[PDB]
Structures are given as C-alpha cells and as structure tokens.
Number of protein chains: 2
Amino acid sequence: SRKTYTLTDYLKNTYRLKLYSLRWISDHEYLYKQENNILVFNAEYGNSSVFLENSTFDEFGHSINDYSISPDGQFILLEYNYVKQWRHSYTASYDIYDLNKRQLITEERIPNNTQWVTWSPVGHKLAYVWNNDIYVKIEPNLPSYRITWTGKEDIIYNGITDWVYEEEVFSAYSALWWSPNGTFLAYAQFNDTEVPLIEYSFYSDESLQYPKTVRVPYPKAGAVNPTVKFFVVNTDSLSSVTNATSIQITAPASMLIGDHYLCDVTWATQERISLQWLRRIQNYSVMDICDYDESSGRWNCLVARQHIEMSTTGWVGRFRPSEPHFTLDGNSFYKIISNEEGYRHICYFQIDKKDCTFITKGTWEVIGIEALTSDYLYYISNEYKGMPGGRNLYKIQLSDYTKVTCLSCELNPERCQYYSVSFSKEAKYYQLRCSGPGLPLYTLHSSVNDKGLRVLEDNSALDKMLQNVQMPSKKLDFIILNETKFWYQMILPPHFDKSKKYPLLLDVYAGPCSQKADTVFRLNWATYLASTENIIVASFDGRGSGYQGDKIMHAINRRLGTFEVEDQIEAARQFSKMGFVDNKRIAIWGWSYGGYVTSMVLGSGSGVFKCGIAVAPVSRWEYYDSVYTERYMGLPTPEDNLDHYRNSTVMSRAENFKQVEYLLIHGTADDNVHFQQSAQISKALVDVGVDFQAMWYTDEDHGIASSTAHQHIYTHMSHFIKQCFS
Amino acid sequence: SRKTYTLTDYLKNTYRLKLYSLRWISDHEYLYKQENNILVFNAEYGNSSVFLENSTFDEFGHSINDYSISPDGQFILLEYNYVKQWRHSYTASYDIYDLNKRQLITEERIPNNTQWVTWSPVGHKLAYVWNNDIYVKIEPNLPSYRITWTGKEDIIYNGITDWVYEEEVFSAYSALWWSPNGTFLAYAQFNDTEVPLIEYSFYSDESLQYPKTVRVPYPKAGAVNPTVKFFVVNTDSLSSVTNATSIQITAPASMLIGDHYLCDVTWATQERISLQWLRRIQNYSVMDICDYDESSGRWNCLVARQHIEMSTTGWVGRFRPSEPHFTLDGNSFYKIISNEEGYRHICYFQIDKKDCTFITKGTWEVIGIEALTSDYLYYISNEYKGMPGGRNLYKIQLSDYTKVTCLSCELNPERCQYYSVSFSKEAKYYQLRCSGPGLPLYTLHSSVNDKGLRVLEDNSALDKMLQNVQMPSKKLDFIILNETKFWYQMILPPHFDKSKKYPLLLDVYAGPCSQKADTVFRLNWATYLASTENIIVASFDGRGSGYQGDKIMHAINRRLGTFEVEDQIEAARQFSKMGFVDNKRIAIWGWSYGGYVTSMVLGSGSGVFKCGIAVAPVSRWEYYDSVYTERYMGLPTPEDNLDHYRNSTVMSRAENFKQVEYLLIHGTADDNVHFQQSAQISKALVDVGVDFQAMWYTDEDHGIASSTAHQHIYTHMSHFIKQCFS
Ligand SMILES: CC(C)[C@@H](Nc1ccc(CNC(=O)[C@H]2SCCN2C(=O)C[C@H](N)Cc2cc(F)c(F)cc2F)cc1)C(=O)O
Ligand SMILES: CC(C)[C@@H](Nc1ccc(CNC(=O)[C@H]2SCCN2C(=O)C[C@H](N)Cc2cc(F)c(F)cc2F)cc1)C(=O)O
C-alpha cells in the first residue's frame, strides 16, 4: 500500500503545484495564461474573453518567454534572448507589437542586448537602459531619446543597479522610476570607478580552450562603495528641446557628511517625490520629500519636510527602511517602522508634522502595507493565533483604529495561516494567496463587500495524488528559553512513533531577520528525507530571527556568528532530551548563510553532531559585500568591529572539525558567496590535517540552479546523510 | 613482533634515506655538507679539511638555504628569499661573500628579486637575469653591465625560459650559456607577444580579501608559440665599449620556413658552439655548428657542417634530441641517437663528415653520455641482465669498440641494478649512485684504475631500522604479449601467500617514454598500502614506455590515449587470471598523466575495476601545452590529427563511469594541468548524472607539494582505497 516521496518524485518533480499568477490591467480586469492562449478575465462576474491568441506567435522565428502590455493595452512587449546575470539582472532583446493594427513593428526597434525596458504607469512611454545609458521613446515606432551619455560599463550604471545595489538593497535591476502620469522620469547613477573587482573563472562548454576571467565590481565589507547620484527629467519636452535637461536632486546634508546609499525612492504625486537616504553605518537614515517648481524648474526639498529615522539597537528596518505609502492628495503617508517596544507598525506621518501616530500596537510585527484607500489600509502581519510565521490580511479603517478586520483568518484556518496578496488598481478586488499549512489555495474577493466571490485554484488535483502516497507532516511550535519562547518546527515521518529512536537533521538558514519556522507548505528535499528515509528535518529560529520584535532580531547586531549559532546548538540540545532524538545521530545542514552557521556550529566542540553539510557558505566576513555585512558588523577596522570579523571566522574553528564529518559544496562561478570563502575553508582543514568531503560545481552560481547540478547536489547529499545514519 | 610501514611512518617520514650529494670543485676535490659546517674532501686519500665554518653565518639576519662557489674559490654566493614559481624557476635575492678577505661585500650588490644568477665555468664572472634583462659583472664588487634593454615581463624573456620552454624542453630557467673560458656568453630571447594567457585564482592566507588572478603566457596545443632568437656577446670588451655588442645567430633556413623551437645549445670550443633547432612538427630537427670570426666578428656556420636528424615514426629523441658531446679539439662529437633498429646508441660524428658510426649496438637503449676522455666514454644503459629498468655504467674505449667494460655490474648486483653518476672535472674520479633494488649506496671510485676506493654511504642505519618492521617486497618482471615482452612490477605484502585472494591496485603513470617498471627502491605511498593494508601495488609498462626501443615507444605517435591505456587494462586482465588477484576488487590510480590514463581506463566498459583515483589529470588535449602535446599528436586541426584530440577526451567516456567509483582531485592553482581539465571532467559527469568523489586543493600547484596538503591527499586516498576494499 503506497510508496513515499522519493528523491526522484522530488528531483524530476512529479507532484506539480498549480498556481494562478495574474496581473491586473485595471481595477476590475487581469490577465491569466492558459498555456496555449492568454485569456483576459473580468474581476467581477468572470466573463473571460480571450485577449491574445497563441498561434499568433508561432511564426516568430524566436523563442519567446515573456510579454508586457502597456496601460493603453495598445502594445505588447515581447521578451526573448534571456541571459541571467545576477539575482534579478538579465540581458535580452525585445520586440514591440501593435495590438490595435494587428501587426508587428519593424523599424526603430529596441536595440538587441538591452538591459531593462518598461512601460510607464499610464501611456505607452518606453524607458530603457542599454550599454549603461537611458533612452526613452514617447511612441513605439518613433525614434528615441538618450537621457545620458556618461554611461560606461562596469563604471557608470545609468538606469541600472551595479552588483551590490542589486542583491542587498533594491533586490532589482530597474534603476529608473516613472512618475504617476508619465510626465517625469527619475533615474539613479553609480560611479563604480574605485569600486574593487572580484575575478574568477567561468569554463563554458568543453569547447572553450581558454577559460574566461569574469571581473565585476563588488565592494567586499570595508572596501570602497559605488557613489550614487539621483536625477529627474521631463519626458514631455525631451522630444522637442534636443538634449533633454536632467535635473539632479542632491543632499541630504546629513548624508553628504560621509558614505551614503539610497534606500527606497517613491513618488506621492505628479510633482512630489520621496527619497530615502541611508548612512554607511546603517543605524541612521533620513527621508526627503521634494516637489516640483514651475518657476525655477528645480526640485526643491523644504527642510521642514524630512523625517529622520534612527535605530539605537542596530540597523534601520528589516533589510532596508520600508517604502512610504502616501494618501491620494500627497501630504500624508504610512511607513511600517520600529516602534517603542520594537515592533514594526504602520506609523501615520504628515509631510510637516515631524512625529507620527502608530495606527497599530502589540507584540506582532506588521509585514507590509498592501493597499491604501482613504477608507481602509489592508496590511499583512503575524497577529492571528499569535504565531510569527502566521501571515494574514487585516483591513484597519483609517477613521477609527478599532475598526481592524481580519479577512484571511476564518477562510479555513484548518488549511490556512500563511498569506500574501495581489490587489486590483483601485483595490476594488484582491486575490489572496493561502500558501500553508495545507495545499496552496488562491482565491478572489470583492473589496466593497469583502465577500468571497469564487475559488481560483484549490489544488484538489495534486491533493488526490497525495492520498496514494504517505506524506510526512509538519509540527510547528515553540520552546521556552531565558523566559522568551523561540520558534522551531519538525518535518516528521509518516506513522510517527514517539517511543522509538530516530535520526534528526537540523535544516538551518537562520540568518538575520529570517524565518525558518513558518506554516509554509513546501515539497522540497526536506519532504523526501522525512518520508522515505525517516530522518526528521527540523528548523529553529533563534536570537536573530525577524518578525518577532527587535529584542530577538537585534540581539546579534555586531555579534554576527555567536548567538544565532549558539541558539542553534542549544536548540539541538533541547531536542536531544526529547526521546526519539537518538543522541548518537544528530545532523545539521545549511545553504548560503545556512552553510556559514552550519560551519561555526561544527567547529564548536559541541559534539552534538555526527556530521554536517554546508553549501556555498560564508566563512570570514571580509569575503562578503559591505551593504549587507557592514549592516550587521559595522566597519572592519579597529575603530569599529574588525576584532569580531576575525573571531567569527569558520577558519579559526578548523581544529574542532576533527570530530565531525564536514562536507563542503560550492559553485565555482558564484557571484555572491565567492568560491574564495570555500577555498580558504578547505585550505583551513588541509593545514590542520582534517579529512573532509569536498564537492565543487563548475560554472554554478550561488543557487546551483541548472537542472543537472540541482539533481546532482541533492543526490550527493542523500548518499551522505543516508550513510552517516542508515 | 613488529609493526608495519603505516601512513604516519610515511607521511611524517620517520624512516630517513641518507644521501651524499656532493659537488666537485676540480678534478680531485668536492664539497659535502655536514649539517653544521661544510667540509671539503680530497677525492683521493680523503684528507677532509674544513672549507667554510657554519657559525660564520649566524649573524646574517636572513634565512640562508643555498650557496655557490666560483671556480676561483674566491667567492661564495648566498641564496635566500626563495620563491618557487614553476618547476625549476625561482625568484630570490643573493649576497656575494669574498672568501679570501673573510668579509661580506656591501655596495654594488645583486639586486633583490633576481631571477637567475651564475658563475662562469672559470673566473668569477657573474651573469644574471633581473626584471627579464641580462646584466653581467666581471668583478663582484665592481658595478655591472646590461646586455639587454628589451626585456619586458610576460612578453620578452632575456636569459630566462617562459613557462612552456621550462617544463617541456629545457627543464630549467637558465637561458644563458657561458663559454668555456668565460670570454663569450650566449643568451636566448622570447617574444611572447601573441602567446595566449591562462588565468586563474590564487587565494593566499585567510587575510586576502580579493583573490588574485594569476595570468601567465602558456601555449595550449595548436595555439601560438613564443618565437625565439639566439645571441652571443663578448664579456671582455663589454667592460670597455659602452653598449656591449650582442651578435645574433639566426637560421637554419630549414627552420625559418615555419614554427620552430631551440632543442639544446652547447659549446665545443672557446669559439665553437652547436645549436639544435627543432621544427614544430617534432619529426624534423637540424643541428648547427657555428664558429667565431676574428675579422668579421660574426658567428658563421659553414653549411657543410650541419647534421640533419629526422624520425619516420615520431618525434626526435626521448623528450628532446640529446646534447652533443665534443672531443677536446672540437671537430668530433658523440650524440645518443635513434639507430636503424630504433635503439639509442652513441653515434660518433665529424663536423664535416655527414654520417656517423654507432659505437654501440643491440636491443638496449643507452641512457646518457656521462664522461668523455680521449680514452674511454663512460655512459649508462639497460644492457646488463637485459632489463630496461636496469641502470649501469659502462666504459667503452674510443680506439676499440670491443673494449666495453661494465663498472657497476658486480659491485653487488644482489643489491644494485640501478645507477647514475657524478664525475670529477678531468673525470679522474667518479661517484656512483646505487638506487635499487636494496637500499641506496653511494660510493667513490678512482678512474685511472677504476678501482673502488671506499664507501661514502651504506644506509646501514636505516637498514637496521627495517628489521624491526615487516617491509614489503618488489617482484619486478615481464609478461609476454603479441610476441613482445612487456615489463610490470608488484609491491607485494609481507608473508606473501600465493593461494589467498588479495586486492590489487594499479599505480599507473605510464606516459610516453616513461618507465613504471624499474629496480628503483622507494619508500612511497605504495610501500604503505602493500604492508599495513595488504593491497598489492602494481605498475605496468605498455606500448609507449621508453628505454625499450622505438617499436615500443613510438607505437602511440598521434594515437595518444589508446594503446598505453588499452595495454593498461589488458595488463589488469593478465593479473586477474593469476590467482591471488581477487577479480571482484581491482584498482587503478594515477597522478598527472597517470590520472589521465586512469580516467580513460575507467570509461572503457572494461568493468575490470571497482573504483579509481585520478590526481590533476589531463582530460582533453587542447588543455595542455603544445611543445609537449603537439609532439605526440601533431597539430589540432583537420589537416593533422584534430579528429583524435576529440576521440581521446576523458569527457566522451563520461557515460561508462556509472559502473566505477571515480575520485577526482586537483590543485586549484595548477600551472601545469590547469584546474580546467578537471572542471570539465566534473561537469561531464554532472551532465550524465553520475555520482563521483571530488576533492580540490586550494592554491596547490601540480604537485600538491605543501606539507599539509601532501599529508592530506594521501590520507583521503587511504580512506578511499581501504573502503572500496577492506
Ligand atoms: C539558500 C537559498 C534557498 C536562498 N536563500 C534565501 C534566503 C532568504 C531570501 C529572502 N531574501 C530577503 O529577504 C532579502 S531582502 C534584500 C535581499 N535579501 C536577501 O536575502 C539578500 C542576501 N544577499 C541573501 C544572502 C545572504 C547571505 F548572507 C549569503 F551568504 C548569501 C545570500 F544569497 C532569499 C533567498 C538563496 O540564498 O538564494
Ligand atoms: C606525478 C608526479 C610524481 C610527477 N610525475 C612526473 C613524471 C615524469 C617526470 C619526468 N619528466 C621527464 O623526463 C621530462 S623530460 C622533458 C620534461 N619531461 C616531463 O616529464 C615534462 C612533462 N610536462 C611532465 C608532465 C606533466 C603533466 F602534468 C602531465 F599531465 C604530463 C606530463 F608528461 C616528472 C614528473 C609530476 O609530474 O609532478
């Protein structure tokens, strides 16, 4: 009777998880693919018309993957030649197709090898970066206009984020920001002139005779940072002036004093724009609100309009200060910030009234400000049931702060405790995402009544297919320590016997403001081991975890590589004295930050573990970029915290590895955690004379994405864990 | 009773092998260290005086490792700051000490960071290369003279060999050649301008933040070769002319036609110099003999003086055409060359009489022309007992070629069958090196009587220390195949039972003109496994082995990666049907070329093996340098043998790896077999979905020399073999 979730049922991915990714084109209309054609749904009654045919693109000669329709619904952009670079950066070519005249444009097209292109919020104005310069077309068929000329590769990035501004701050490539009615366009430029490079080898296919040395700007902690500058241009007169005039916003003076960054820039009104500027020591940021001048033509920022935002126990925000959310008029806004008790709640500011008013309280951080009508503010947070990995949607009335209504609570909390959401334009309709504990369920809701229309995807298909197979189970809970409760979880095998000795495996990522303890239902490697192998996977959230207040998340400021690693072991301890946790067989594995921790853990004399696996792990903080590292360690100099970068290195513990069975794995083309860190980890043990299992993956970046490598790694880990155990 | 040669007794090296490395300063005097001081021995009676004190160098402030005394015995050069680069290249600083006035020189010293320095054969003239230029000092304290100014790093090498000219042709760095009476000096220059580079990462100690990208000129097979040029200068008038005039020798025309090299240049007389020039297709070389002109001042080469030397079945020579050996006058010489039957015997040439006369015959190649008095010619060869790995010294009389006397035959062939030798100047005394089968024995002999004076080192110390431990044993022999006998050998365990099933391990290097079957007595990793683990190590010489005629060595010309790999397995077969060779447990491991073979072997469908280990193995010949590769494969183009580079790639066999248990190991800073080859080997299996054991060694060059890495690797191999077996 029945089999289990094997490696193959995993790797080859037999059990599919149907989504329903849609994009609203208005306030009551969105677009949803259907494999062949692309239907256009009507938010309300759902009278699904067919927007664009599928066969209308066979004879294209190219392999097309993405599309982008302007507001006008008059042009579809076609993406192909996708060449991943970093996390979100990609270089490809695009073709514009005129929807109305049912014909494909031909002359004055977007250059091949572009870097980013986009529609403006309204109107089909196309802005784009190519060869590191910003060109803009008012009309598709018409020529174009170069807003910059200074653009010099791997030096001056116009309209696009360099390496570090991508991964750590914006988590995107798009360094341009269109204005509400497509009248203004604001970009961000970076002089990487003195920014240091990190070279390495790429080997391509067996045919390449001489390897290629990839050099890319990358400020490893304490090094030089690419100086930034912000501008704005009038996309209207640029067509009839010759050289489009590009006015620059500078300051804040509180930022000019030294090394600065650029947190999150967002418009408020057609002539009002708010820019958040962070300091290198990320405890002090300042938000600026500048408007447009009809006389002077310059963007002025009346000093009595800024909102200084500081932190006495660390950095500012979760991974950057959250984006403001202005009201319609544009003189009032809402930004999720750290409060007194250290919980992140929607403070309501005024463009001149310095202070604010938190329109929420308690011991439950708020996740994000989704929608904002001059009636309700639909946000997400971990309040219901009290748990941190519990995502829900609440709609607080802007007039009375007692009027706070949950919407995703009782939809079926027997199957849902984790959400996120997609709204229409005027937010007259929203699409909820139930991603756990049970199977994901996407559903539609009308806003004026907050009533549930219908079910867009119930996964009943996948579901019936899991009754034929003995799946595991997820016990998510908390343990008490130092008077505070910390959250962990266990992917328990089927037919769980709490009286027999089992082998444990700690799956730890646990990096600052993370969360390894949530109701999220995933069918990953954890799911295989738990079922087929009978190895209990477990993740613990300790003294650094986010979404649980600042007292928990900030307790690692500057002490990175101490508590979040101790707590892990202290956790491993708490499990030992639980019965089924067969002391003589406990494991710990981690990827990325997870590998780093899993590295400090092994070299602790803990002896709690028999073996361990670290994938692309950090091992000395000078080896990672500053915008992330400096935020949790200050500067690597004796005047700051250099003493600790040196204490928290996987290398100094190399000696205590003699007991364990370490297994290092690393992409030899990792843009993120440079192979370097792992090149020193090995050489560490080689010098201390300690055998260990090495395994490199050629050309593989930080995620060891490639189909083959992916299937490969998780295989080599299965052979390992099911050795060190069964 | 007794233990065995464990890993530790190996790695930590407990059992030492006393040598007796000496250097003759004349015809009856040499220098031999004594740890503290440095004694000077008298070749004859042996009345050992003490040359230089040890304490005379305490207060040196530096760490000194080497010394070099001029002929004059008037100056000692002191080496320190040794920075290994490649195989023989090294960069360090040197201090000259005046022996007579017992004082150290101070001003006008050798610049720090020099690249090579040397005494002339007579007189204390110092020639040296620094920053890629050739300077020469007549006197130590006096200034110096720059013979070149074109010297530009990683482009123009004056007085020093680039990467490829070091490893494959000269096996040295010294690209200058002093003339007999220090009157002339001849250098070799290299325009590496178009020579391609091979970059890679070096990571240094944990402190380096940004890795360093090592770029070095290196012509991988079929690429561009660094064009060479040869000169000569008058070290006498250079002191009194200003710019020392540097006359160039060009041609041969047979060489100007296309891509050429420079085999081996050697003087004959104060005004006679012979230069050997090879073609890119290494089957055709030409030796030139040019003299000095008193009128014209130019070095002329009367065409009727050259000695064309071609090969119809391969390249010319063993790894380069052997060096000529002229007679005193300088009009007659001896060069070991391939003869009719294809055996390398001392042909005797005349500077004008085109042909020659072989003063030796038979089925035993000659190793080398050691000494040459106008009486006898003391060479080495594998004639005695008929075996190939049998080295001995013979002294054939120049007047009668029947007068051929062995000297190292009966000294105790119960303990000796392998030699090599060090002669005095006028060869009035020679020091023999018995390196196998039993313990090494160094001894002295007088030449005028060829009588054995005394024993310089008998190893009786080490010896007595091997009676307390059960050492293995070495059965060296041959097997018959295709009517020809091929040589193999077995490092058999103690108390060998030829009736019980044992596990075998093929230790194969077997590359062109190599020898894995010889009477050499070594205490390496093989010795550990054989004893303690009871795994029978074995090496086989097949269809490519040298020292056994051309019919055996040349049978792989252009077919590299076919017979020498087949024969290996065919050999593995011959062992299987021998009893103790437990079929269900046979291994094969190889380093460098050895790993390559051991790679082709695994992917053969042979099924003969259960597992295998390859260290820094070649895996596609485009990945190695041309001067070595082109010699055994011609050029990688369809007009030559490109078709076969592609057949002989470890990658195409990636599929047949599913059965075996491959284990790849490779230095990540290998100047020789670039990590590249192994980066493709892995990616090969990753794509065919085949689990394998990877293990890289950071910064380690081709030999994984470093104490720690060395101990490490051989450990990781012991865990493996003693798993795949015991
Ligand atoms: C291991 C795998 C499953 C997957 N893990 C992973 C874990 C968490 C997240 C969520 N990201 C965020 O919330 C935001 S906000 C600013 C950018 N955020 C980031 O996390 C950027 C960091 N550079 C991520 C990172 C940190 C390290 F310390 C490190 F050594 C390597 C790294 F890649 C994404 C990925 C992965 O790493 O690709
Ligand atoms: C494996 C270890 C013990 C040891 N093996 C090794 C084997 C043989 C020799 C002796 N060399 C000679 O007689 C002459 S003459 C012209 C230069 N000769 C050479 O052999 C030059 C070749 N380039 C050597 C070589 C290197 C490689 F990396 C490779 F894959 C293949 C190769 F052939 C030295 C070392 C080692 O290579 O480090």
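By Swiss-Prot numbering, chain A shows 39-764, in order.
Per the header of the entry, the method used was X-ray crystallography, 3.6 Å.
For all residues, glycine too, the Cβ spot is worked out from N, Cα and C.
Quick look at what Swiss-Prot lists:
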ACT_SITE  A:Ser630  active site, charge relay system
ACT_SITE  A:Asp708  active site, charge relay system
ACT_SITE  A:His740  active site, charge relay system
MUTAGEN   A:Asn85 to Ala  Does not inhibit dipeptidyl peptidase activity, interaction with ADA and homodimer formation
MUTAGEN   A:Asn92 to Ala  Does not inhibit dipeptidyl peptidase activity, interaction with ADA and homodimer formation
MUTAGEN   A:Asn150 to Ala  Does not inhibit dipeptidyl peptidase activity, interaction with ADA and homodimer formation
MUTAGEN   A:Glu205 to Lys  Inhibits dipeptidyl peptidase activity
MUTAGEN   A:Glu206 to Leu  Inhibits dipeptidyl peptidase activity
MUTAGEN   A:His750 to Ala  Inhibits weakly homodimerization and dipeptidyl peptidase activity
MUTAGEN   A:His750 to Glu  Inhibits strongly homodimerization, dipeptidyl peptidase activity, interaction with CARD11 and T-cell costimulation activity
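Features recorded in Swiss-Prot, as mapped to the structure shown.
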residue	record	Cβ contacts under 8 Å, 6 or more apart
A:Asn85	mutagenesis position	none
A:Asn92	mutagenesis position	A:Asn74, A:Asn75, A:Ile76
A:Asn150	mutagenesis position	A:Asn119, A:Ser131
A:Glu205	mutagenesis position	A:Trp124, A:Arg125, A:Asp663, A:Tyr666, A:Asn710
A:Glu206	mutagenesis position	A:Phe357, A:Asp663, A:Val665, A:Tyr666
A:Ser630	active site, charge relay system	A:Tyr547, A:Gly549, A:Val653, A:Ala654, A:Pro655, A:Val656, A:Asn710, A:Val711, A:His740
A:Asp708	active site, charge relay system	A:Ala654, A:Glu738, A:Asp739, A:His740
A:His750	mutagenesis position	A:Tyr735
DSSP says A:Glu206 (mutagenesis position), in three-state terms, is helix
Simplified DSSP label at A:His750 (mutagenesis position) comes out helix
Those recorded positions out of A:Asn92, A:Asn150, A:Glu205, A:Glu206, A:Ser630, A:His750 that pass a Cβ cut-off of under 8 Å to chain B are A:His750
Distance filter, Cβ under 6 Å of ligand 1; input recorded positions A:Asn150, A:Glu205, A:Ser630, A:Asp708; output A:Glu205, A:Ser630
In all the protein chains shown, the tally of other Cβ atoms within 10 Å of the Cβ of A:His740 (active site, charge relay system) is 20
